[PDB]
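Colleague: Below you'll find the structure I mean.
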There are 2 protein chains.
Amino acid sequence: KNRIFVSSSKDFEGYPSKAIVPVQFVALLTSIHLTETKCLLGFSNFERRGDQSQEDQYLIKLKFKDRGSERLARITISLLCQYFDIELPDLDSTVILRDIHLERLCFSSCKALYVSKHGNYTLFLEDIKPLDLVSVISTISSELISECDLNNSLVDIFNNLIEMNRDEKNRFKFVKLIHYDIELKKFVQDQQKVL
Amino acid sequence: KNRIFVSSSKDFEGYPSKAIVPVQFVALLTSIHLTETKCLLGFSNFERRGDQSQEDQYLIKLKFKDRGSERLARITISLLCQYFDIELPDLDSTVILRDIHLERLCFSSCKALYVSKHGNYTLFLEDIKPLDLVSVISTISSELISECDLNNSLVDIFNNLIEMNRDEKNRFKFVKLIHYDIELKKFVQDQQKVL
């Protein structure tokens, strides 16, 4: 099948015009929306863009129509949030979760299908491995088209956070995370900066 | 809405013969099946019905038809399996897992819809809260139709597993549990087996 590792949503500019292409990317979950009829997840790696718009650079659709597919969407979202500790209305009373990175770091590794037609592209999720903050920290310390890309992306995003953190202009701050933590503080300082 | 707590799947016998009824139950996950067209989760509380036919008392359909819904079943299965550490085949090349309780104890609280028609009934998953073992150990220390049933239900299940473990005819043994643990040996042979 040859799934392709995508380091940057920028990658998709020079992707085919009318194609189905299996990809994989490693990013922070930043937004979730679930409405009457739509379900979105947005993710970002926060690569210095320009640095115009840094959140939700990856928009993944969970298409649904009838009531079964809607439920499955809700259950996916619910499990996803449960893993990352995100608080959610109880089924028995929409979901707007933006800027999830300001409260929680929710590293995710995602398999999606890139689908391009009529001069635009869309991303449909096929899988998602939520990644645990400690494992992500530990690690920083099969298609032929992927291999040790996990490491590099995780290293980049965290360097990108180090720049957003100390940037007076950016709302993100390490200390503002809910799970802010001795382990985190040391990681951010111990070597991350010295590197 | 009046979601109803269900302590036993036996309850569903005297349920209306043609309705949609929202229920909630607490069981161990015992099986997953994913095929080309179907996706089933089996659960059990292990009540002595009994000493004859004990796993998969509850069968929960995750219905799909198109490719989008199939993906959503896969993503759901994946996340659930990930929360409980169940190893799954990689997506890039069906799932058959039975008697999951031989290896992992995967407590779950489930919200389903009970849907009876033509003399028969089926349960459609709406939510699922995978429950952590340490927390289930800790606990054992709203609609108007749910009480404090969680605890009662967890206590019974553990009461059943204890009986299952000393049963020479039942394959279940605590020691053979992958996550066998100093804390579990205590809880098992400490009070539960003393009360």
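Per Swiss-Prot, chain A residues shown: 13-105, 112-159, 171-224, in order.
Method on record in the header is X-ray crystallography, 2.5 Å.
Positions of Cβ are set from backbone N, Cα and C atoms, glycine also.
Straight out of Swiss-Prot:
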- A:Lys50 to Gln: Increase in length of X' and Y' telomeres. Disrupts interaction with POL1 but not FUN12 (MUTAGEN)
- A:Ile72 to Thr: Disrupts interaction with POL1 and FUN12 (MUTAGEN)
- A:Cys124 to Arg: Disrupts interaction with POL1 but not FUN12 (MUTAGEN)
- A:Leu149 to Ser: Disrupts interaction with POL1 but not FUN12 (MUTAGEN)
Colleague: Just checking: Cα distance in Å between A:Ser105 and A:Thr112, the two residues bordering 6 missing ones?
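Modeller: What separates the two Cα atoms is a distance of 9 Å.
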Colleague: Could you check which of these mutagenesis positions, A:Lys50, A:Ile72, A:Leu149, sit within 10 Å of A:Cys124 (mutagenesis position), going Cα to Cα?
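Modeller: If one measures from the Cα of A:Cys124 (mutagenesis position), the mutagenesis positions that come within 10 Å are A:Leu149.
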Colleague: Quick one: give me the count of other CB atoms within 10 A of the CB of A:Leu149 (mutagenesis position).
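Modeller: Excluding its own Cβ, A:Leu149 (mutagenesis position) sees 20 Cβ atoms within 10 Å.
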Colleague: Near A:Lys50 (mutagenesis position), how many other Cβ atoms are within 10 Å of its Cβ?
Modeller: 12
Colleague: I'm trying to understand the geometry here, so how far is the Cα atom of A:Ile72 (mutagenesis position) from the Cα atom of A:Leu149 (mutagenesis position), in Å to the nearest whole number?
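Modeller: Roughly 18 Å, rounded to the nearest whole number.
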Colleague: Roughly how big, as a whole number of Å, is the Cα gap between A:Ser159 and A:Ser171 that 11 unmodelled residues would have to close?
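Modeller: Flanking Cα atoms, separation 23 Å.
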Colleague: Work out how many Å separate A:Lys50 (mutagenesis position) and A:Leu149 (mutagenesis position) at their Cα atoms, rounded off.
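Modeller: That separation, Cα to Cα, works out to 25 Å.
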Colleague: Can you tell me whether DSSP puts A:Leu149 (mutagenesis position) in helix, strand or coil?
Modeller: coil
